[PDB]
Amino acid sequence: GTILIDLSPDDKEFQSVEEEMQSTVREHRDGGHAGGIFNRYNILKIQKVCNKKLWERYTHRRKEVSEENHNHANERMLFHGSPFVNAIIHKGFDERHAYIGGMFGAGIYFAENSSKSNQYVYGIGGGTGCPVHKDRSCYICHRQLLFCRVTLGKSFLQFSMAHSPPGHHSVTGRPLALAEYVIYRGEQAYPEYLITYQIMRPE
Ligand SMILES: N#Cc1ccc2c(c1)[nH]c(=O)n2[C@H]1C[C@H](c2nnc(-c3ccncn3)n2-c2ccccc2Cl)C1
Ligand SMILES: [Zn+2]
């Protein structure tokens, strides 16, 4: 029951998500090893993701979290990257697929820097890069990120686990140290925008 709405480049909604993507790029510690070398994107397509059931799932969980966090959901708009964006927009996030050996355990990972999430698009550590060229810094192949509504609630701070600690609803990690956000229940995030893009070759 997912509908995708293709947003026009003239749309203020398109532009707002576009700006968030470009402006949150950072120069990574790994020198581009995981996600490639770039300081900007070619943004190709922004699609609003509309799924009533996934939204109801999300708001139902948000109510419970808010009750346990002084009536505040601690909601954030965050990026997600993984090879499984197609599955998520249709079925929602699903912690049953989370990697037990994750830095912060078997959760679903989000970032406030688009470039951080970009590092996970082809897998952990950029995996083996694009399928066609096996190139983690591929400028040719089109990538996709999600820009998601995420309920953090009472977030447990951690440095570099299967559920949040008691009384908490997420983990905020700081492993240059950028923030990463981890949820252990898939219904705490709604995949709001599907972004199709390329990393741009610098010059
Ligand atoms: N088929 C199928 C399928 C596969 C995965 C699904 C999924 C469906 N629905 C999901 O929500 N997922 C999430 C996306 C994936 C994920 N989210 N965050 C991470 C990550 C990020 C950074 N460090 C450590 N783990 N992963 C993940 C989990 C396992 C391998 C690779 C990745 Cl990117 C689990
Ligand atoms: Zn490629």
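All residue numbers given for chain A refer to Swiss-Prot; the residues shown span 952-1111, 1115-1129, 1134-1161 in order.
So this one's X-ray crystallography, 1.9 Å, going by the header.
From the backbone N, Cα and C atoms, a Cβ is placed for every residue, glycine too.
Taken from Swiss-Prot as is:
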type: BINDING; residues: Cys1081, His1084, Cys1089, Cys1092; note: Zn(2+) binding site
type: MUTAGEN; residues: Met1054 to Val; note: Loss of activity
Cα-to-Cα gap, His1084 (Zn(2+) binding site) vs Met1054 (mutagenesis position), nearest whole Å: 28
Interval of 4 unresolved-in-model residues, reported as the Cα distance (Å) from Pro1129 through to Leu1134: 9
From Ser1111 to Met1115, where 3 residues lack coordinates, the CA-CA distance in Å: 12
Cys1081 (Zn(2+) binding site), number of other Cβ atoms within 10 Å: 20
Neighbour-count leader, CB within 10 A, recorded positions: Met1054, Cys1089, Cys1092: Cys1089
Shell list (Zn(2+); ref centroid = CB of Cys1081, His1084, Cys1089, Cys1092; cutoff 8 A): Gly1080, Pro1082, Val1083, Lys1085, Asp1086, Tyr1090, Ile1091
DSSP-derived structure type at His1084 (Zn(2+) binding site), helix or strand or else coil: coil
Cβ neighbours of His1084 (Zn(2+) binding site) where a neighbour is any other Cβ within 10 Å: 12
Whole-number Å value for how far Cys1081 (Zn(2+) binding site) lies from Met1054 (mutagenesis position) (Cα to Cα): 23
Helix, strand or coil at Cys1092 (Zn(2+) binding site) [DSSP, three-state]: coil
